[PDB]
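A short worksheet on the structure shown next.
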Amino acid sequence: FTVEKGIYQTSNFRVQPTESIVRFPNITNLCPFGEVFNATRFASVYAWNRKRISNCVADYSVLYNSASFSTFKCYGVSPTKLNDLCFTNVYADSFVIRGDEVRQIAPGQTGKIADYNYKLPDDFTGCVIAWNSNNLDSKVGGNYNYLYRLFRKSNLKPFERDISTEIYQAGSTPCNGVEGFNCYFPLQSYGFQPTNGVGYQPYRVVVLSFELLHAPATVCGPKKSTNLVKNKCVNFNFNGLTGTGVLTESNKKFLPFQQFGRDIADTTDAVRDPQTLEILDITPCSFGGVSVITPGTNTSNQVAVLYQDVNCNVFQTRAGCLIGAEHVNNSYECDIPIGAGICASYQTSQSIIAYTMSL
Amino acid sequence: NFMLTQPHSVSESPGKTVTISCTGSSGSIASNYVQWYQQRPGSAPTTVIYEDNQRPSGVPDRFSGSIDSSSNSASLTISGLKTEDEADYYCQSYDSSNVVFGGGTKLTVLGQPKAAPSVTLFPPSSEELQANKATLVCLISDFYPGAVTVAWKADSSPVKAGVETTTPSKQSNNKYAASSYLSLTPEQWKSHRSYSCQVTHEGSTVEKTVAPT
Amino acid sequence: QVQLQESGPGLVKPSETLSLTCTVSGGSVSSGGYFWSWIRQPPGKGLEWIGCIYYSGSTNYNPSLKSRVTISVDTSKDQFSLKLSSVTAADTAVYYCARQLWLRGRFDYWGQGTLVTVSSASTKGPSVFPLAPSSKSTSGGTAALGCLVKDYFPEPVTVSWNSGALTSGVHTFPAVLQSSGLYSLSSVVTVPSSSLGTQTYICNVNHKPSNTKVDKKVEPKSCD
Ligand SMILES: *[C@@H]1O[C@H](CO)[C@@H](O)[C@H](O)[C@H]1NC(C)=O
Ligand SMILES: *[C@@H]1O[C@H](CO)[C@@H](O)[C@H](O)[C@H]1NC(C)=O
Ligand SMILES: *[C@@H]1O[C@H](CO)[C@@H](O)[C@H](O)[C@H]1NC(C)=O
Ligand SMILES: *[C@@H]1O[C@H](CO)[C@@H](O)[C@H](O)[C@H]1NC(C)=O
């Protein structure tokens, strides 16, 4: 309850950041992926094209605002919140199908195509994009270039392709691969025609599934670019660290292949801005703690608060910031030490003053 | 030419389960996303379901939707009917760059008993007569059910020309209110000895009469 | 959050041009990559889709409403407007400006619906006539009196009794279309017959679009 004259450390001063600006990309780009949706010709369902995408920035907004797709189905994730969510790999399964068979392509349905060509599992989180392009993949006289499977011995595992051309056996008598009795070919040609209606034209159906495993994000959606702020205690995340500090204008340039910068003490204190190739320094804001100057018990009641290594009645001393004690140019013998050759005392009403000590 | 077919009138007692359908004519119902909108009378519609099975944040869990793609019908299941559920239900589609809505469903619940329609008759005013106009006003109030048939009379001949009547509207005391107006010339008002308005309500007839005095 | 508020007149003449603008507060038209759409709803009928717009020049219109919908976006004022040509009497619908997050999906935010009425006449003031109670106007211990509002254009008209001091028993009826263009209604109040000759009853009919306020006193009928 009684405090004597001297410096007492009570707590620490923390400069909490007020803004959090994050900027990974600078612009938007995409790898050649639309070529499989705009190719000269497609593949059948017995042997469909399989595409893998790796290490490529890609947005799905362009693949939606075409205003030309007749149908669109994506389960597992909301269509408007899939870009910011990040996965590992995207599998593209492109094939052709008729107008009466787009109904059967859904998780949990039976039929003759969804069970014999491509089985959809219950935990199917992909998107199905289908549209009509009958003016290119069909021609007069009968377009029979596309194939599909009609017969199979038993069920097939999902995400499995079958290209077996063996003749399916219905009974117990072998046929030795002839067009005889009690056997039939499993592969049958399509019936595409440019003068068809709305339920038997060749539609292009693609499947965009996602991979979820113990791997970092490789191909997903980029981020937006916020405003650049400098000389303020602002938290940032420039591709390797969530650091809070001021961003001053540096005078040292980097080699044109580096992104980070460390020091002798091995602390990341320099990062190149991806927006304009600007080299910015990093310096922490919270420095030191606080101290209280007390004249003593039965002498005074007011106190002076000293900041240790913080840059700002108020006097900017060489040992931080001192508030609550006026500065006087004369010098006496000092009693309460502060540091850097300047002390504080209680003299003439009477108030706490700070002065350079006399030797 | 793709149109969504919806049941125009659907009624169910509170606490039970009812199913609202939405059938597509040409396009398959699993082709495009189906959105159900519950709109209060005199209020903006609000989205109560999206992606055909996902409930937006705020709506109760009971707004469950199912897709019967074989019959090309979209289904919306409601469990535990309440008072606030009485609203118009519309199902949405997209077809091909042309958003198509549904016919509409009126969730119903199953409060005034039969009430007699107090009838009042008013003759034309002298100020209206000085304006070369005349109007006979018949008032129908405090009645239930809200189905009243009016028939003006000129002494004994029924009057149909210039007759304007109002549809019954619910009052504050759970009853209904209505009116009938007979536009007339000042000469025709005094040509007949008397004019009368006859109100038929559930078989019973209440008649008032007025005369030029 | 964001909100959508419509403007423009609530009336339009037949074979004219409609001008309804929906303004945006709390958000940006160009930012976010979302769509705008206009949806109308006739009274007692289902919702009808008119058209949708982007912040660019992309537009798609209903096939039944094609070659008549003109919608433009002005990002400077942060609003978009819809222009309609050859409006008929069947175009009477409540216009809703709804924000659309997914082009094939839900209209998450709906603006409040402005009422649009198409009628063929000149805006005219109402004609208020007193409704005198008499012996034939009372059935029992209570009587009735009112005021007649005839030959006005447009809706709505408000009627108050004794400057709103009388509310019990007051019945304001919905308007009905007359044989020639205009509307007609009445507002009546049930009163005990003892205070017929001792209390003054004045109806206050107000017609804001024509800027006409009429106060008409109601007195018992005098035989002449
Ligand atoms: C990102 O794009 C902007 C605008 O095109 C450009 O100014 C900036 O230099 C780019 N940054 C890169 C390519 O790192
Ligand atoms: C395919 O090519 C056409 C014309 O070159 C183009 O308009 C379209 O956007 C491309 N992509 C798809 C998915 O149709
Ligand atoms: C303290 O900050 C002020 C303004 O931010 C600046 O003028 C002054 O030079 C700073 N003090 C030191 C020692 O850098
Ligand atoms: C102290 O005196 C010196 C003498 O020149 C003057 O420069 C300085 O401003 C004075 N300081 C105060 C706080 O009065």
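For chain A, we keep the numbers from Swiss-Prot: what you see runs 306-617, 641-676, 689-699, in order.
The header says electron microscopy, 6.1 Å.
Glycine too: its Cβ is placed from the backbone N, Cα and C atoms.
In sequence order, A:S530, A:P579, A:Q580 are the residues of the chain that are 6 or more apart from A:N331 (mutagenesis position) and have a CB within less than 8 Å of its CB. The note that Swiss-Prot attaches to the published mutagenesis A:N331 to Q is: Reduced viral infectivity.
According to Swiss-Prot, the domain 'BetaCoV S1-CTD' annotation covers A:334-527.
One natural variant named in Swiss-Prot is A:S375 to F, and its note says In strain: Omicron/BA.1, Omicron/BA.2, Omicron/BA.2.12.1, Omicron/BA.2.75, Omicron/BA.4, Omicron/BA.5, Omicron/BQ.1.1, Omicron/XBB.1.5, Omicron/EG.5.1. Neighbour count (other Cβ atoms within 10 Å of the Cβ, all protein chains): 19 for A:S375 (variant position).
With a 10 A radius on its CB, A:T376 (variant position) counts 24 other CB atoms from all the protein chains. A:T376 to A appears in Swiss-Prot as a known natural variant, with the remark: In strain: Omicron/BA.2, Omicron/BA.2.12.1, Omicron/BA.4, Omicron/BA.5, Omicron/BQ.1.1, Omicron/XBB.1.5, Omicron/EG.5.1.
Classification of A:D405 (variant position) by DSSP places it in coil, neither helical nor stranded. The natural variant A:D405 to N is recorded by Swiss-Prot, whose note states: In strain: Omicron/BA.2, Omicron/BA.2.12.1, Omicron/BA.2.75, Omicron/BA.4, Omicron/BA.5, Omicron/BQ.1.1, Omicron/XBB.1.5, Omicron/EG.5.1; complete loss of interaction with host integrins.
Among the natural variants in Swiss-Prot is A:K417 to N, noted as: In strain: Beta/B.1.351, Omicron/BA.1, Omicron/BA.2, Omicron/BA.2.12.1, Omicron/BA.2.75, Omicron/BA.4, Omicron/BA.5, Omicron/BQ.1.1, Omicron/XBB.1.5, Omicron/EG.5.1; May enhance affinity to human ACE2 receptor. A:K417 (variant position) counts 14 other C-beta atoms within 10 Å of its own C-beta, drawing on all protein chains shown.
Among the natural variants in Swiss-Prot, A:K417 to T has the note: In strain: Gamma/P.1. The residue drawn here is the original one. Following the DSSP three-state reduction, the secondary structure of A:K417 (variant position) is coil.
The number of other CB atoms found within 10 A of the CB of A:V483 (mutagenesis position), across every protein chain shown, is 9. Per Swiss-Prot, mutagenesis A:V483 to A is noted as: Increased resistance to neutralizing antibodies.
Among the sequence features in Swiss-Prot, the mutagenesis site A:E484 to D is noted as follows: Increased replication in human TMEM106B overexpressing cells. A:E484 (mutagenesis position) carries neither a helix nor a strand DSSP state and counts as coil.
Listed in Swiss-Prot is the natural variant A:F490 to S, annotated as follows: In strain: Lambda/C.37, Omicron/BQ.1.1, Omicron/XBB.1.5, Omicron/EG.5.1. A:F490 (variant position) falls within neither a helix nor a strand when secondary structure is assigned with DSSP, and so counts as coil. Within the same chain, residues at least six positions away from A:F490 (variant position) with a Cβ under 8 Å of its Cβ are A:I472, A:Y473, A:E484.
In the shown protein chains, 13 other C-beta atoms lie within 10 A of the C-beta of A:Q493 (mutagenesis position). Looking at Swiss-Prot, you'll find the mutagenesis A:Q493 to Y noted as follows: Reduced host ACE2-binding affinity in vitro.
A coil conformation is recorded for A:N501 (mutagenesis position) in the three-state DSSP classification, outside any helix or strand. Long-range Cβ contacts of A:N501 (mutagenesis position) within its own chain (separation 6+, distance under 8 Å): A:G404, A:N439, A:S443. According to Swiss-Prot, the mutagenesis experiment A:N501 to T carries the annotation: Reduced host ACE2-binding affinity in vitro.
Swiss-Prot gives this note for the natural variant A:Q613 to H: In strain: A23.1. Reduced to three states, the DSSP call for A:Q613 (variant position) is coil. All protein chains shown were included, and the count of other CB atoms within 10 Å of the CB of A:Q613 (variant position) stands at 16.
According to DSSP, A:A653 (variant position) is assigned to coil rather than to any helix or strand. For A:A653 (variant position), the Cβ neighbour count at a 10 Å cut-off comes to 25, with all displayed protein chains included. A:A653 to V appears in Swiss-Prot as a natural variant; the accompanying note says: In strain: 19B/501Y.
Among the natural variants that Swiss-Prot reports, A:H655 to Y is described with the note: In strain: Gamma/P.1, 19B/501T, 19B/501Y, Omicron/BA.1, Omicron/BA.2, Omicron/BA.2.12.1, Omicron/BA.2.75, Omicron/BA.4, Omicron/BA.5, Omicron/BQ.1.1, Omicron/XBB.1.5, Omicron/EG.5.1.
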The one of A:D405, A:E484 whose CB sees the fewest other CB atoms within 10 Å, among these recorded positions: A:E484
Rounded distance in angstrom between the Cα atoms of A:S375 (variant position) and A:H655 (variant position): 80
Other C-beta atoms that fall within 10 angstroms of the C-beta of A:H655 (variant position): 16
DSSP three-state assignment (helix, strand or coil) for A:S375 (variant position): coil
Shortest C-alpha distance to A:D405 (variant position) - which of the recorded positions A:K417, A:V483, A:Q493, A:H655: A:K417
Cβ-based proximity (under 8 Å) of the recorded positions A:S375, A:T376, A:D405, A:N501, A:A653, A:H655 to chain B, or none: A:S375, A:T376
A:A653 (variant position) versus A:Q613 (variant position) - Cα distance in angstrom: 15
